[PDB]
Number of protein chains: 2
Amino acid sequence: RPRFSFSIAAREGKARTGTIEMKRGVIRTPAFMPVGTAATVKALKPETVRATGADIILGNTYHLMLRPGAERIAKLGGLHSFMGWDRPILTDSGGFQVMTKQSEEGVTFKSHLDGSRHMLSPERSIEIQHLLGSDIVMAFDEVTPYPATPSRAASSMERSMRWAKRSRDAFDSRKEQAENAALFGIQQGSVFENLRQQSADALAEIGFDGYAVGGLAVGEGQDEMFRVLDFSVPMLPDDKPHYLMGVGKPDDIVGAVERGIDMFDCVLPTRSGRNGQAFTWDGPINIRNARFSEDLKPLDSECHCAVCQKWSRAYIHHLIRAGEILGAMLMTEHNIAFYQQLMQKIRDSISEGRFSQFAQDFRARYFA
Amino acid sequence: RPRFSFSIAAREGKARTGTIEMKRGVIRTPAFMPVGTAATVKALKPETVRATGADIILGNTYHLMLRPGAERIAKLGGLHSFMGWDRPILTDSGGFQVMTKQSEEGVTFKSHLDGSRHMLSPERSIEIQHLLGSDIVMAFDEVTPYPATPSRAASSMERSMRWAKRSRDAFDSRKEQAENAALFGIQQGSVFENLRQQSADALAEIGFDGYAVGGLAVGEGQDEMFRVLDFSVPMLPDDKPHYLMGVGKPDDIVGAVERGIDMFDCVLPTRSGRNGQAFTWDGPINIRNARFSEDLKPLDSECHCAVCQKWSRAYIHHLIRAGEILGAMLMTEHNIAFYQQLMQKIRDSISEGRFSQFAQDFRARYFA
Ligand SMILES: Nc1nc2[nH]cnc2c(=O)[nH]1
Ligand SMILES: Nc1nc2[nH]cnc2c(=O)[nH]1
Ligand SMILES: [Zn+2]
Ligand SMILES: [Zn+2]
């Protein structure tokens, strides 16, 4: 397999479906990436993560660099070997989570576990992601808060572009990394069309394997998010993957794919699972609700996952109310499987030229 | 399969190995029963419990009757169907955990979850175990504290024998239960040989499918426990299974089998697992210890379990220190598999007439 190859098999309007080929495997797109925080997708073995249909997972740099430490993970063989996931892993750059003394060089911060002091910069972030053995490396950026004034948004986007060039040069400086991994750049510019355009132009001039739309996971509401994607995604190179960071709910995903996004990650299916929220085609339910205490149906009556083949809402209700680990295990497996099934339906419908219809049908039912 | 058949295939001194056949499956003895507290073996799916080699699990009556409730579990189809374990389940009678107003009728108590008031008596305990659909039902007894004076020990053993007859009659009164499940009686008498003998005589006169040695899980120390088993187990009918309740550590098990015990349950491998203790043939280790932070070996280098095939001490160290659910999952799976492997080694060595040697070798290494 090549280091990185993105091929588009089918389109419908702005939506695309295709594959990214990398040394560790193929990623079907649009793709949803379960999040491993601290070298585990919470409450699942990697084989279970794979069984749900996931082709790639995300690792959080910030948490890994504090515990167990990047150098330690490298000494033990790299993140894949450490956690037992042998397919591609995308790592974030760590910047969002650090968001403290900031400067053009980078940021220094105190560990929220320890009070220990650490530093992150484009160069150190790229180095950490190398030590982890990440297949898709994210450039280090500066987070713009929402809302941001035009001047702050411009200053921060400009700094991010300077840091994107530093990230590119650090990545390219390291032979093993440049030959085996991919590097994605992140577009900033908040809600402002002109800044999004300057950011897209700067990133394309530098040149990346894929392009993320940053600065949207951050409180703006779905209508505004969709409005920003409307003009922002067409600014990115069409022939490379487009990744919307930190999104999101099933309806967010469907709308974002309609706007040309190919890759997603979110902690919702994992986190929501442990707290009692299960995704269904008829919308999310909270399994702790008393109405489920004697409900013998599965979490979702169309879902193909092993949880829905084997256990009832009533049993999972009991487990979650009782605080049992198996409750978290089953809810998380189901929610990740549901997300994978959603992406598969999205991929098939685009391939078949019926994605618009699928989106309309999906929304009608999910919100009924 | 018959309702209940215990066959002894081989003996060596007081130790026996054989099988108990029941409608839901065969139990190899000596047997270790993982404990399901609240209709789950903590942090494991039933298929994983079975994969470790377990033939039967224990359910806790006291917890189940408070949450989710016995009547509710019966309405949902019984415990097997509720939790997805289709092999035999032994339920305890609930009395140990309740141990509050006591009388010859039974005990009334306040829920430690709710302050709600509940009642337990030989008849209600047997009824609850029926509603759960238990395959091996334990007679309801009164717990004797340690230490106990001779007079208190006698009074409480005598009450337990009266309650054992009530348990027998309640069980026999219910057709579906009498035809499909088995009933075990519990010997009491604290450390006193004469009371243990009167208790054995009373229970044999009543007649049970198996006999538990009660009142030993309770603070007395291994030497005293072994001394009491020395004289107590030979008092029980030889042709029925002998169950030592709430024991225990691997060395406890080996010694107890040398004294004629066939069945064990304990929460150690589950509970100890979640707290960082892993069993090895070289003795228990606490995986949180800093010495394991870069140790690439499996938990135990002879263990055949899936955890030891796939993940390092270093990774599990990180998971447990980080408070991750997968840490509890992996430690529990390994510890239950280790216990099952220990019972298999015990069964083979008795069958092969080399159990004395195995016990000596096991102790030499485990305590080195
Ligand atoms: N690094 C980074 N991570 C994110 N997650 C959500 N939004 C962002 C972003 O703008 N930058
Ligand atoms: N019911 C009961 N359960 C136990 N668990 C440990 N010891 C005992 C006992 O003596 N009686
Ligand atoms: Zn499901
Ligand atoms: Zn093991």
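Note that chain B carries Swiss-Prot numbering, so the residues on display, from first to last, are 11-109, 115-383.
If you're wondering, the header gives X-ray crystallography, 1.7 Å.
The backbone N, Cα and C atoms fix where each Cβ goes, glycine too.
Under the heading active site, proton acceptor, Swiss-Prot lists B:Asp102, citing sequence analysis as support. Taken residue by residue with DSSP, B:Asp102 (active site, proton acceptor) is part of neither helix nor strand, so it is coil.
According to Swiss-Prot, the feature active site, nucleophile maps to B:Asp280, an assignment based on sequence analysis. Cβ neighbours of B:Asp280 (mutagenesis position) (same chain, under 8 Å, six or more residues apart in sequence): B:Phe42, B:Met43, B:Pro44, B:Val45, B:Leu68, B:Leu100, B:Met260, B:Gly261.
Residues or ranges marked as Zn(2+) binding site by Swiss-Prot on the basis of experimental evidence: B:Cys318, B:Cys320, B:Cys323, B:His349. DSSP assigns B:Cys318 (Zn(2+) binding site) to coil in the three-state reduction, outside any helix or strand. Within the same chain, residues at least 6 positions away in sequence whose Cβ sits under 8 Å from that of B:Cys318 (Zn(2+) binding site) are B:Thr295, B:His349, B:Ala352, B:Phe353, B:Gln356.
B:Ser103 (mutagenesis position) is surrounded by 26 other CB atoms, counting those within 10 A of its CB over all protein chains shown. What Swiss-Prot notes for the published mutagenesis of B:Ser103 to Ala is this: Strongly reduces activity.
Swiss-Prot lists B:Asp156 to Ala among its mutagenesis entries, and the accompanying note reads: Abolishes catalytic activity. In the three-state DSSP assignment, the secondary structure recorded for B:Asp156 (mutagenesis position) is coil. Within its own chain, B:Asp156 (mutagenesis position) has B:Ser103, B:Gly105, B:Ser175, B:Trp178, B:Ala179, B:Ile201, B:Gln203, B:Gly229 as residues 6 or more apart in sequence whose C-beta sits under 8 angstroms from its own.
Here the residue is the original one, but Swiss-Prot notes a mutagenesis experiment at this spot, B:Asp280 to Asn: Abolishes catalytic activity. DSSP assigns B:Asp280 (mutagenesis position) to a strand.
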Length of the line joining the Cα atoms of B:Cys320 (Zn(2+) binding site) and B:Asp102 (active site, proton acceptor), in Å: 29
For B:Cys323 (Zn(2+) binding site), nearby residues of its own chain (Cβ under 8 Å, 6 or more apart in sequence): B:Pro313, B:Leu314, B:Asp315, B:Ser316, B:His349
Entries of B:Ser103, B:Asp156, B:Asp280, B:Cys318, B:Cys323, B:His349 (recorded positions) sitting next to ligand 2, with Cβ under 6 Å as the cut-off: B:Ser103, B:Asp156
Other CB atoms within 10 A, centred on B:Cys320 (Zn(2+) binding site): 22
Interval bridged by 5 absent residues [Cα of B:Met109 to Cα of B:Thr115, Å]: 8
Neighbourhood of ligand 4 - recorded positions from B:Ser103, B:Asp280, B:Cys318, B:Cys320, B:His349 with Cβ under 6 Å: B:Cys318, B:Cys320, B:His349
